Amino acid sequence: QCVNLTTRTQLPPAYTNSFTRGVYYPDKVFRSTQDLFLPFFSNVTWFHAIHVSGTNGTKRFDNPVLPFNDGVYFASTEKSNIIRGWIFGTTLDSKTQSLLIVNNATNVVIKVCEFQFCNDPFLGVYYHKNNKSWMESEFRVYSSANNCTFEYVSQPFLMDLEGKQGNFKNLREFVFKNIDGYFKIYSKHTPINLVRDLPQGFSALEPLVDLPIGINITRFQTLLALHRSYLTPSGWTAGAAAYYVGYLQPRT
Amino acid sequence: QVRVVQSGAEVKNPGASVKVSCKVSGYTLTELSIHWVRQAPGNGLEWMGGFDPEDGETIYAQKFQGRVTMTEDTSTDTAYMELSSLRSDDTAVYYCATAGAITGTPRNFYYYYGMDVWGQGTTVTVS
Amino acid sequence: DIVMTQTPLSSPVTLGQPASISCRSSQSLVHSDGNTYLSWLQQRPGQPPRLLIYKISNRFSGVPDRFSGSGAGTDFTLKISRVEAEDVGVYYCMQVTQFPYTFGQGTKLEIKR
Ligand SMILES: *[C@@H]1O[C@H](CO)[C@@H](O[C@@H]2O[C@H](CO)[C@@H](O[C@@H]3O[C@H](CO)[C@@H](O)[C@H](O)[C@@H]3O)[C@H](O)[C@H]2NC(C)=O)[C@H](O)[C@H]1NC(C)=O
Ligand SMILES: *[C@@H]1O[C@H](CO)[C@@H](O[C@@H]2O[C@H](CO)[C@@H](O[C@@H]3O[C@H](CO)[C@@H](O)[C@H](O)[C@@H]3O)[C@H](O)[C@H]2NC(C)=O)[C@H](O)[C@H]1NC(C)=O
Ligand SMILES: *[C@@H]1O[C@H](CO)[C@@H](O[C@@H]2O[C@H](CO)[C@@H](O[C@@H]3O[C@H](CO)[C@@H](O)[C@H](O)[C@@H]3O)[C@H](O)[C@H]2NC(C)=O)[C@H](O)[C@H]1NC(C)=O
Ligand SMILES: *[C@@H]1O[C@H](CO)[C@@H](O[C@@H]2O[C@H](CO)[C@@H](O)[C@H](O)[C@H]2NC(C)=O)[C@H](O)[C@H]1NC(C)=O
Ligand SMILES: *[C@@H]1O[C@H](CO)[C@@H](O)[C@H](O)[C@H]1NC(C)=O
Ligand SMILES: *[C@@H]1O[C@H](CO)[C@@H](O)[C@H](O)[C@H]1NC(C)=O
């Protein structure tokens, strides 16, 4: 059960400067020591996961397997919930361990088993006849898991699709490190309305979770919430998914 | 989109029930409602019953109350309908019927689509 | 109760000219949504019927173009700007709203000259 909706022609991934973004706290006593960080004025590769053109059909799919190189900086700017979670691992195959952050409506379930992925991850939604609400059961992403080693559950990382101010834009940020066999994640939710561009001003990201997965990480891919486009009379679709990806360096 | 296959050409003797299936390829059986219809030879069709998408139930026509049981099993995706007490003279063609809901996830309205795609049909053979 | 009957007994026609047919009921078909729901069917010999229309003012995809109907009132009609030989078969009109969902009476269509 897998589909090839991610076909496209080569697309030049744009770039933009990053103004003092992604700075986070290494200790536990001060807020508001060399480590990996994103240098000021660095280049961040801007993407378009789902894009339209010409007839304005959402034909331009993409979710390439970026290289997890010395950590990653991640961020999105939108007013929706299309981007759910991430896949991390060495080879994304049914022969070595891997990680899954499968965010869903009320919880975030971090899982690490021997997943057998397809050529692309989906995590879509559809409708269930017997009850009268949509369902998000998505065995599509990983097909099966032979032998597992870890599990987890907690309140979801991402804030709700709050939509409190329509004249604003939600700028979610993240930072992922696998330093010394410990998986570390930060976060920060920030209100912005001015422009799509990453804004001036410090953010001071803060810790979220730390788990002892003990895995090697080289390839990471992002997941989206593609809802079944029940044909009014293809297959799946969504609206305007985008994000940013910089890289860390041992610099300091 | 969707492909529906059925077979009911099993040659048997009068005095028992009959089972009819509808293999659904494409939309999962939990996504598309189903209905049923009968058309005797030299006679027009006739609506019997089907799923009520807004009521979550399957309601028969008054003519067929208590005569036939219709169920489905998403593990096999074969919508079953066992029509009881058939004989040779009652052999005829039986068809499937399917449809779903129209609006997207943040929907704006329900839909009574009725039926739009049909199976190949099959003569329920009794003799 | 809601019935569905078409005025003509049979509809023998000739190649190339337009055609029309009427369907009549005992009650209205407007839905509680405000929008009325109506459909039309076409059947070729030895084949299951195909839905040609699924609302008073639409037609189904895949079916030939120029297939149209009178999308208003309660005596809706099925009309085409042309007719062909392979279209030989029968036709029906169906309702949606009335959940008893009775099946109307069709009308034979034939090629004559
Ligand atoms: C992120 O990468 C992109 C793509 O390389 C950078 O594009 C910038 O492109 C400009 C021209 O469009 C380059 O300017 C160059 O200046 C030299 C003079 O030193 C001139 O001879 C060239 O003809 C050209 O105009 C510039 O090299 C390049 N910028 C960088 C930093 O490499 C984009 O600016 C990059 N952004 C960041 C934050 O690094
Ligand atoms: C989001 O992910 C959570 C993962 O925790 C899903 O909930 C979990 O999965 C099922 C929900 O039914 C629960 O397992 C068992 O379910 C049966 C009914 O099938 C019940 O009888 C058992 O007592 C048991 O609960 C599981 O406990 C539940 N766990 C949590 C933490 O919710 C959830 O379905 C996913 N989707 C949504 C919209 O939350
Ligand atoms: C994921 O699960 C699959 C389930 O088939 C594992 O297959 C494994 O195949 C190896 C082949 O050597 C098994 O080792 C052998 O086990 C048998 C007894 O089961 C023993 O008689 C042989 O001498 C040999 O030791 C392995 O047990 C079997 N399942 C297990 C427990 O892993 C596959 O290796 C699993 N991969 C993992 C653990 O991530
Ligand atoms: C983590 O996994 C990667 C797999 O991508 C390992 O990379 C291989 O490393 C070996 C030697 O360590 C080389 O011979 C291979 O050519 C490499 N291939 C690839 C695809 O990376 C990596 O070594 C592992 N460990 C670390 C610390 O990265
Ligand atoms: C398309 O999907 C099929 C499904 O099995 C897969 O085998 C194939 O690799 C995918 N890509 C292409 C280009 O066919
Ligand atoms: C339907 O909703 C009810 C509400 O109580 C719940 O108990 C049941 O598990 C649900 N079933 C499905 C298939 O979603």
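Heads up, chain A uses Swiss-Prot numbers, so what you see runs 14-45, 51-251, 256-274.
Going by what the header records, the deposited coordinates were determined by electron microscopy, 3.9 Å.
Using N, Cα and C of the backbone, Cβ positions are placed for all residues, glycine too.
For the mutagenesis of A:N234 to Q, Swiss-Prot gives this note: Increased resistance to neutralizing antibodies. The structure shown keeps the original residue. DSSP assigns A:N234 (mutagenesis position) to coil in the three-state reduction, outside any helix or strand.
Among the natural variants that Swiss-Prot reports, A:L18 to F is described with the note: In strain: Beta/B.1.351, Gamma/P.1, 19B/501Y. According to DSSP, A:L18 (variant position) sits in a coil region rather than a helix or strand. The C-beta environment of A:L18 (variant position), restricted to residues of the same chain at least 6 apart in sequence and closer than 8 Å, consists of A:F79, A:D138, A:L244, A:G257, A:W258.
Here the residue is the original one, while Swiss-Prot reports the natural variant A:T76 to I with the comment In strain: Lambda/C.37. Using a 10 Å Cβ-Cβ cutoff, A:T76 (variant position) registers 18 neighbours. Reduced to three states, the DSSP call for A:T76 (variant position) is strand.
In sequence order, A:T19, A:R21, A:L24, A:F65, A:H66, A:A67, A:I68, A:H69 make up the list of same-chain residues 6 or more apart from A:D80 (variant position) whose Cβ falls under 8 Å from its Cβ. One natural variant catalogued in Swiss-Prot, A:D80 to A, is accompanied by this note: In strain: Beta/B.1.351.
Per Swiss-Prot, natural variant A:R102 to I is noted as: In strain: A23.1. Within the same chain, residues at least six positions away from A:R102 (variant position) with a Cβ under 8 Å of its Cβ are A:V120, A:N121, A:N122, A:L141, A:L241, A:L242, A:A243.
Swiss-Prot documents A:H146 to Q as a naturally occurring variant and attaches the note In strain: Omicron/XBB.1.5, Omicron/EG.5.1. In the shown protein chains, 14 other C-beta atoms lie within 10 A of the C-beta of A:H146 (variant position).
Here A:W152 (variant position) comes close to A:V143, A:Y144, A:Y145, A:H146, A:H245: these same-chain residues lie at least six apart in sequence, with C-beta atoms under 8 angstroms from its C-beta. In three-state terms derived from DSSP, A:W152 (variant position) belongs to an extended strand segment. Where Swiss-Prot documents A:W152 to C as a natural variant, the accompanying text is: In strain: Epsilon/B.1.427/B.1.429; when coupled with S13I induces resistance to NTD antibodies by changing disulfid bond in positions 15-136 to 136-152.
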- If you measure A:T76 (variant position) to A:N234 (mutagenesis position) at Cα, how many Å is it? 35
- In the deposited model, 4 residues lying between A:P251 and A:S256 are absent; what is the Cα-Cα distance separating these two residues, in Å, to the nearest whole number? 12
- Query: DSSP three-state call for A:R102 (variant position): helix, strand or coil?
  - Reply: strand
- Message: So if I measure Cβ to Cβ from A:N234 (mutagenesis position) and keep only same-chain residues at least 6 apart in sequence, which ones fall under 8 Å?
- Response: A:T108, A:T114, A:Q115
- Message: According to DSSP, collapsed to three classes, what secondary structure does A:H146 (variant position) have?
- Response: coil
